[PDB]
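In what follows, a structure is listed as C-alpha cells, so that the remarks can point back to it.
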12 protein chains.
Amino acid sequence: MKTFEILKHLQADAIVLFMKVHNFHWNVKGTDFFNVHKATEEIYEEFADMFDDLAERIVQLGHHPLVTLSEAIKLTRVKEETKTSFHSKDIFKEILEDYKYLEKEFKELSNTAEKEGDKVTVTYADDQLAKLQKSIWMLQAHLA
Amino acid sequence: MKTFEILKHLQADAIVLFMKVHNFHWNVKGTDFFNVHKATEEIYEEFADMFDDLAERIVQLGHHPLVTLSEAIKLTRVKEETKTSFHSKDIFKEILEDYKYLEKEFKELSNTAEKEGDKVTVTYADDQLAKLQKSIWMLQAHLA
Amino acid sequence: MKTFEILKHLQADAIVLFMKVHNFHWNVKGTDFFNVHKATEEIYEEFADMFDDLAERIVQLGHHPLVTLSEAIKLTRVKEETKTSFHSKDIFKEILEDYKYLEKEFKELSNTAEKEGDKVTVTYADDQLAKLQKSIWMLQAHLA
Amino acid sequence: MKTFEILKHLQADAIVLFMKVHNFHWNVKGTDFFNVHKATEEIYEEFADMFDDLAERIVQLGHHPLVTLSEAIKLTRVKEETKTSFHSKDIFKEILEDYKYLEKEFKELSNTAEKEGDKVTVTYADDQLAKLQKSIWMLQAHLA
Amino acid sequence: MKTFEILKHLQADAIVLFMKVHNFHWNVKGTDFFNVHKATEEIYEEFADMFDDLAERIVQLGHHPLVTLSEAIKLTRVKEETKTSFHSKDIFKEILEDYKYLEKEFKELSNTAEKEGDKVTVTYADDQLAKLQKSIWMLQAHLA
Amino acid sequence: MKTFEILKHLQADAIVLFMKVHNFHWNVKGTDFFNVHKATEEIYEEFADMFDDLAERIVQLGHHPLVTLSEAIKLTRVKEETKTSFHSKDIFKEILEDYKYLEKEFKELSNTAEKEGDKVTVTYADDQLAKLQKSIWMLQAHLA
Amino acid sequence: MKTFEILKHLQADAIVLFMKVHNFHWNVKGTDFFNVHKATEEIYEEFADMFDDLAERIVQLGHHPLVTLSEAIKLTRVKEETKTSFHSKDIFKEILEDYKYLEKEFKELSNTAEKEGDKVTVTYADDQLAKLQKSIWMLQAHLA
Amino acid sequence: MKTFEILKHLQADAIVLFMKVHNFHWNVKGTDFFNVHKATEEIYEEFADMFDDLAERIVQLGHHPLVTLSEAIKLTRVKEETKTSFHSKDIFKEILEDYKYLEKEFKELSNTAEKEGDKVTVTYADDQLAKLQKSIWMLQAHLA
Amino acid sequence: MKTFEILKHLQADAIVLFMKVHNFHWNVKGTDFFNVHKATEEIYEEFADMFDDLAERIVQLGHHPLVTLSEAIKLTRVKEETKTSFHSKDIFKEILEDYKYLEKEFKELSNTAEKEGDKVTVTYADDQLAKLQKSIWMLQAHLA
Amino acid sequence: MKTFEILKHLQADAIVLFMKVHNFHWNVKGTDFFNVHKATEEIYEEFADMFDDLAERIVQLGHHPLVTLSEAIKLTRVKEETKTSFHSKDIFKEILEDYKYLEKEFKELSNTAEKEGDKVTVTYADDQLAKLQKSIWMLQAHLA
Amino acid sequence: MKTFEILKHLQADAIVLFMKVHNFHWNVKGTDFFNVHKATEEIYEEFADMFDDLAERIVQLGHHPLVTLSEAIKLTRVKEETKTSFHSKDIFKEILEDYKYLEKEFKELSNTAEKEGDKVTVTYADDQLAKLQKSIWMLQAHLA
Amino acid sequence: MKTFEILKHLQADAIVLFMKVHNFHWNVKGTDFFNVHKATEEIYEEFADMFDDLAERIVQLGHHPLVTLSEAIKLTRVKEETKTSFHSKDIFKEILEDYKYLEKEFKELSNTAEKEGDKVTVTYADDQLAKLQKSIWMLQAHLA
Ligand SMILES: [Fe+3]
Ligand SMILES: [Fe+3]
Ligand SMILES: [Fe+3]
Ligand SMILES: [Fe+3]
Ligand SMILES: [Fe+3]
Ligand SMILES: [Fe+3]
Ligand SMILES: [Fe+3]
Ligand SMILES: [Fe+3]
Ligand SMILES: [Fe+3]
Ligand SMILES: [Fe+3]
Ligand SMILES: [Fe+3]
Ligand SMILES: [Fe+3]
C-alpha cells in the first residue's frame, strides 16, 4: 500500500482497539480487577492519542482520514470482541495478539514511508514501534 | 424503555459523537481553525468520559454495555458525518443539533430512572443535563 | 426513624468501619498484601470523612451527634471483627457485606429525608449511594 | 413567582451582598480583625460567583438577567448597610440574618423549579442550600 | 478634588464597571463569543480587585469608602448599560470609551496625590495607568 | 510493662482521643469557633496517623494490635467526654491534660524500649515526645 | 543625612526589629497565640528581606553596610525589648509604634533620595511605604 | 553545501524570522488581534530556541556559528518585512511562505547530513520537519 | 531626543545585545563554562523581554517600533562582537561596559519622559534602572 | 570492626544489591509482573541513595569509601544472583533474606558507632533500621 | 552548663552568625561571586531557622531565650567580622572555623542533655551535628 | 558484533561508569567542589537510566542482559579508577575520555542495528549520540 493507506488502516484499528480495551476495562473479573482495570485505562488513552495522530498525519499528507465508525469497521484488520466477561489471562492474550499485529503494521509503515522519502512518518512509526515492543515484552513476561 | 436501555443508547451516541467531533477537529477550514480545533478536542474528551461512565453505570446496574462499534452504530440515534471538510458555522450547527438531541435523552433517563427509584442514575442524568444546557446556550449565542 | 436518627446510626457504623478496615489494613497476609494494604487505607480515610460529615450534618440539623466510642458500639448495626489475620478474599467479602448494608441505610436516609423536605441531606445521601454502588460493583467483580 | 423571577431576585441580592460584605471587610475593628477580614473576603468571592451563576442560569432559561446596579437595588430584599465601622459580633449577626434569608429564597427556588420540571435549577438550588446551611451552623456556633 | 474624593469616584466607577462588563460577559452574541466571554471575565476580575484596593487606600488615608450600591450610582461618571444583547464590536467600543475615561481619572489622581505629597497613592495611580494604557492600545488595535 | 503492651495502651488512647477531639471539633461554641474547629481537625488527623503507626509497630514487633473499639475502651487510660457543647478554654484544658498524659506514656515507652534494645521504637517515641512537648508549650501559652 | 546614611540606620532598625518580633513570636500568651505566633513570623521574614535589600542597596551605592550586631545597636533608633512575656494587645501596640517610626524614616529616604536624583532608591522607599501604610491601617483597626 | 553551511544559513533565518514575527506580534490589526498576538509569541519563542540549537550544533560540529546580526542578514534567504501594520490574513500567508521555505532547507539538511553519516543532525532535522509540517497544515487550513 | 526616539534606540540595543550575549553563551571557554553558559542564557532571555516591552511601549505611544534587523544595526549605539572565542573575564568586562551604557540611556529615558509627563514610561525606565544597577554591582564585584 | 569498616562493607552490599534487584526488575515472570517490576524499581532507587550516603559518611569520617566494583565484590557479604528468570515468590524470599542480613549489619553499626561516641552515624543507622524493619514485616506478610 | 544555658549560648551564636554570613554575602569579590553569594544566602537562612528552633526549645524547657541583640553579643563565643570586603577563600576559612566551633557546642549539648534525660534536645542536637559534619567535609574539600 | 552483544558491552560500561563518577562525586577537592559534586550526580543518575534501558532493550530483543557485577567487569572496555582524591581538571579529562569511547560504541550500535533492520535500537542509539555529543562539546569547552 501507499503510506496514507497504511495510515488509514492503522487509524481504523486504533478506534476499534479503543473500544475493545474499554470492554476489557469494564468487564474484568477476578482478584486482578484493580490492576487490569487501571492498566486498560492507560491503554485506551493511548489508542485515543494514536487515533488522533494517525488521522492528523493523513491530512498533513494531503489525504482523507476515516471520519465514521462505519468506514472504520470496514477497514480494520482487528476482530471485534463480543464477549462481556473476562479474566485477566484472556484479556492479556488478546491484547498481546493485537499488539503483535500492530507491530507488523508499523514496520510496514516505516519501510514504505522510507521508500517514499517520508522522513517524519518514518520517525513516527519507529517511535510507536518502540512503545509496542516494550509492552509486548511486559505482556509476554506477564503470561510466563 | 428501561433505564439500562436508555443508558445503552446514550452509550452508543457517545462513541459515535466521539468519532464525529474528531472529524470536525481534523477537517475545520477557515480563520476560525485554532479555536474550533481546540474546542472540539475538549468536546470529544468529554464524550470519551461519558462513554465510559454510561458503560460502567450499566454494569453496576447488572446489565451489558455495548462492547463493539458494530452494536454502537446499530443503536445510535445519531447520524454519522461522511463529509471531510467544514467551516466553523456548519460544525456548530451540527454539534448544536446533536446536543439538543442528547438533552432530550437525558431528560427521559432522569424521568424513567426516577420512577424506578434509581437515585444515582437520576443525579448522573441531571448533572449531564446541566453541562448540556450551558453548552447549548453558548452554541446558540455563537450562532446568533 | 427520623432523619437525624438514621444519621446517628450511620455515624456509629462509620467509626466502627474505620476501626474494622484498619484491622484488614494491618493484618492482611498473602501475595496480595501491597494492594489491599493500599486499598484499605483509602477506604478508612473515606470513613473518617463520612464520620465527620454525618456528625456535622446532625449538628446542622439541630441534634446531637455520637461523641463517644461507647455510644457508637451501642448504636452500630455493624459487627466488630475480632480476628487478627486475614487473606485478601475474606477481607473483600466482609467489606462487600458491610457496603451492601450501608447502601440500604443510605437509601432509607434518602427516602425519609425527602419526605421531611430535607433537600440537602437527600443530595448527601444520593452522593454516598453513588460511591457505594461503584465500589460494590468493583468488589463483586473482584470476587468473581 | 416563576423560576426566573426568583433567580433575578437572588441575583439582585448577590451583588448587594457582595458590596455589603466588602464593607465589613474594610471596616472591621477589634482584635478579631485578621480573621474576619480574611473570612469576609472568601464570602464576597462566593457571592461574586453566585452572582455570575444565577445570571447565566437566567439566560440559559431564555430570560434577561439584571444588567445594572439600578435594577439590582430595585429588586433586592436585602437592606444596604450605611455604617462604616463595625465589631466582629455585629458583622456576624448581619451576615447570619442575610444567610437565613437566602436559605428561604433557595428553598422556594428549589420548590418552584421542581414543579416546573426544571431539574438543573433544582440541583443548583439544593447545592447552595447545602453551603448556606453549613455556614449558618458555623455562624450560630460563633455567636454562642 | 482632594485625593480621597478622586479615590471614591474611582471606587464608584469600579463597581459600576464590574456590573457592566458582566452584562457584556453574559450577553455577547456572535462567532466571537468564546473569546469575549473569556476576556470580559478577566476584566471584571480586575475591576473587583481595583474596587477593593481603592476602598482600602481610602481607609488607610483616614476616610470613608463607598459602602453601598446606592452611593456608588450617585458618584459614578460611568453610564450604566441597559441593553441585554451585544456583538463584539459594540462591546469593545464601550469598554474602550470607559478605559479612556479611567485613564484621565488616574492621571488626575496621580497629579493631585503628588501635590499632597502622597507617595504611595501616586505609585498606585501610575501602575493602573500602565495597565490601562496597554489595554487601550490592544482595544484600539482590535477595532482597526 | 513490655514495649508492646505500652504500644497497645497508647494505640487505645489514640483512637479514643481521635473520637474526643472530633467532639470538640463539632461542638465548639464562641467567637473562637473557626480557629478551634480548624485546629482540632489537624489534631485528630494526627491521632489517626499515630493510631496507625502504633498498630503497625506492634505487628512488626510480632504482636497483636487492638482490632476493635471494644478492646480500645477496655485499655484506655483516657476518659471519654460525654458533654456535647464547649467553649474554647475548656477544650484546650482537656487537650492539655491528655497531652501531658501521653507525654508520660511516651517517656515510659522510650525508657523501656531502650532497655530491651529496641532502637527503632525508641526513636519513634522520642519523635512523638518532640511534637507533644511543642504543643504542650503552645497549649499552656494559650491558657496564660 | 545623605541617602546612604539613612539606609544604614534603616538597616540597623531592620535587624533589631527582626530580633524584637522574634521575642513576640516566642513569648505571646493568650487565646490569641496561634494568630500572633503566625503573624509575627511573616513579619520577621519581611524584616530579614528588608535587612538584606537595604544592605545591598548601600553597596550598590558604593558605601559600606553595617556588618556587625555591635554597629547595629549603635545606630538603631529602635529600643530593644527586654521583657519575655506578652499579650496580643501589647505586642501590636509596640509593632504599631515601630511601624510608624519606619514610615517617617522611609519618607525621609524618599525625599532626600529624590533631591540627589537617586531614582531607584526612591522607588524602593515608596514601595516600602506602601506596605507599611497598609499594615499600619490593619494594626490600628485591630486595636480599635 | 556541507552540513555546517546549511546549519549556518538556517541559523541566519531563525534570527531574521524571530524579528519578523515580532513585527506581526506588535502590529496586528483586526478583531483577530488577541489570537494572532498570542500565536506569534509562541512562534518567535520557538525561533529563539531553534536559533540557539542550530548554533550549538554548529560548535559541536567544530565550526563557527554566526555571531553578529550583520553576518545574519548577509546569509539569510528570508526577506525582511519593512511594513508596520498588518491584518491576520497577510501575516499567515507570509508565515506560511517562510515555513515552506524552512521545510525545504531542513529536508536538504536531513539529506546531506545523512550522506556524511551525521546521525544526530539528521534526527534534529527530522524533528523540526515534523513540527513544520504540522504547522503548515494548520496555516493552510486557516487560510482555506 | 523625544521619548519614543530614546525607546527605539534602546529597542535597537536590546536585539543587538540579545545576539551578542548568545555569542558569549556559545563560545565561552574555560573552567567557568557552566556558570557563564547558564548566566548568559538568563541575560539574553531578559533582553528578549526588554526588546518586546520597548517595542510595545512605542506602539502604545502611537509610534513605530523598529521592525527589521537592518533598522536595528542602523540605530544601535552598541558595537557588535565579531570574535568567536572568549574567556569568562573578557565576557564580563564587555557585558559590564554595555550595562553601564544602558544605564545612562535609561536615565535619559526617565528624565525626558518625566518632562513630557509620561508617567508610565518613567516607571518602566526606573524599574530597568533598578535591575541594571544590581547587575552592575555583581559584575563589578566579580571582576574585583 | 571499626565504624568505617562496617560502613564500607555496607556500601559494598548496597551496590551489589542495587545490581541484584535490577535483575529481579528485568526478569520477573508471572501475573505479578507489573507490581514487582514497579516495587523493585523503588527498592534499587533506595539502594542507590544508601550507596551514596554510606560513602559520604565514610569520607566525612576521614576514610576512603569503596571506589571500584572490584573492591565491592571483594567486600560484600551478599551473594550475587546469576539466574535470569524468576517468579514473584522467589524474588521476595531473596530480598527478605538480604534485608534480614542488612538489619543485623545496621544493628552492629548502631552499636559500635555508639561506643565510639559517633552520634550521627548512630542516628543514620537507626533510621535505616526503621525502614528495614517495616519492609521486612511487609515482605513476610506477603509470603504468608 | 545546664542544657538551657548551652541552648542560649548557641542561640546567641546563631544570630551573630546570621549577621556574619550576610556580610560575606554582600561583600564577596572575585570570579567566585555568584556561587558564594548564593551559598551564603542558604547558610544564613539556616541560621535564622536554628535561631528560632533554639529559642523555642528554651521556652518549651521552661526558660527564657535571649530576646535582645545586646544579650546576644554578651553571650556569643563567636567573634564578629568588621571587615567589608572578602575573597572566596577567606570567607570559607572563617565559616569553617565557626562550623567546627558549633560542632563542639552541639556535642556538649547532646552529651549534657542525655545526662539530664532530655530525649528531644538530644535528637535535635544530633540532627544539627549531622548537617554540620556534612558541611565541614564540603568546606574542607573546597579548601583542599 | 551482533546488536545484542554491543548492547551488553554498553550495559557493562554503564554500571562501571555509574561507580566511577560516584568516585569523582565523593572525592573531588578544590574550590570547584560544589559544581562538580552537583554535576557528577546528574551524570551518574543518567548512567543508572542508561543501564536500565540497555538491559530492557536486550530482553525485548530476546536475549540475556548482564545480571551480576562480575559479568560486568568481565565485559567492560572501561578501566576502573582506583584513586580516591581528584581535582576538577582530572575528573573532566577522564569523563571526556569515557564519553568519547561511548560515542564510538553508540555509532557502531546505530550502524549494525540498522543493517539488521532494528529500527527502534537505531533511534535509541541516535538519541544517546545526541546527548553524548552535546556533553563532549561542553567538556571540551570547559577544558579549553
Ligand atoms: Fe488533534
Ligand atoms: Fe472507567
Ligand atoms: Fe469537620
Ligand atoms: Fe461567567
Ligand atoms: Fe481586601
Ligand atoms: Fe498503615
Ligand atoms: Fe541578598
Ligand atoms: Fe544554549
Ligand atoms: Fe509581546
Ligand atoms: Fe552524594
Ligand atoms: Fe517559630
Ligand atoms: Fe526499568
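So this one's X-ray crystallography, 2.5 Å, going by the header.
Quick reminder: no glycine exception, Cβ is built from N, Cα and C everywhere.
Copied over from Swiss-Prot:
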VARIANT   K:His9 to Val  In strain: Isolate 96T/FRE
BINDING   K:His25, K:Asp52, K:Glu56  Fe cation 1 binding site
VARIANT   K:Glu46 to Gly  In strain: 5060d, YS8 and Isolate 96T/KAD
BINDING   K:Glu56  Fe cation 2 binding site
VARIANT   K:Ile73 to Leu  In strain: 8826, SS1, RHO901a, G21, 1811a, 5060d, YS2, YS8, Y06, Isolate 96T/THO, Isolate 96T/ROS, Isolate 96T/KAD, Isolate 96T/FRE and Isolate 96T/HAR
VARIANT   K:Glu80 to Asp  In strain: 8826
VARIANT   K:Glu97 to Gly  In strain: 8826, RHP901a, SS1, DB2, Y06, Isolate 96T/THO and Isolate 96T/FRE
VARIANT   K:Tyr101 to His  In strain: 8826, SS1, DB2, RHP901a, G21, 2A, 2B, 5A, 5D, 1811a, 5060d, YS2, YS8, MI 355, MI 356, MEL-HP27, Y06, Isolate 96T/THO, Isolate 96T/ROS, Isolate 96T/KAD, Isolate 96T/FRE, Isolate 96T/NEW, Isolate 96T/HAR and ATCC 43629
VARIANT   K:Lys107 to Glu  In strain: Isolate 96T/KAD
VARIANT   K:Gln140 to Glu  In strain: 8826, SS1, DB2, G21, MI 355, MI 356 and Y06
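Distribution of Swiss-Prot features across the structure.
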| residue | record | Cβ contacts under 8 Å, 6 or more apart |
| --- | --- | --- |
| K:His9 | variant position | K:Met1, K:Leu75, K:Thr76, K:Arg77, K:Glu105 |
| K:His25 | Fe cation 1 binding site | K:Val36, K:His37, K:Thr40, K:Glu41, K:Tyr44 |
| K:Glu46 | variant position | K:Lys131 |
| K:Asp52 | Fe cation 1 binding site | none |
| K:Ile73 | variant position | K:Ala12, K:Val16, K:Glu80 |
| K:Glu97 | variant position | none |
| K:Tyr101 | variant position | K:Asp13, K:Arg77, K:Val78 |
| K:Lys107 | variant position | K:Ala125, K:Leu129 |
| K:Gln140 | variant position | K:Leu96 |
Among K:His9, K:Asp52, K:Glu80, K:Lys107, K:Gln140, the recorded positions whose C-beta sits under 6 Å from ligand 11: K:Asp52
List of residues, in chain order, with Cβ under 8 A from that of K:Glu56 (Fe cation 1 binding site) and at least 6 apart: K:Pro65
Three-state secondary structure, which DSSP defines for K:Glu80 (variant position): coil
K:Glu46 (variant position): secondary structure state under DSSP, collapsed to three categories: helix
C-beta crowding around K:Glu80 (variant position), within 10 angstroms: 16
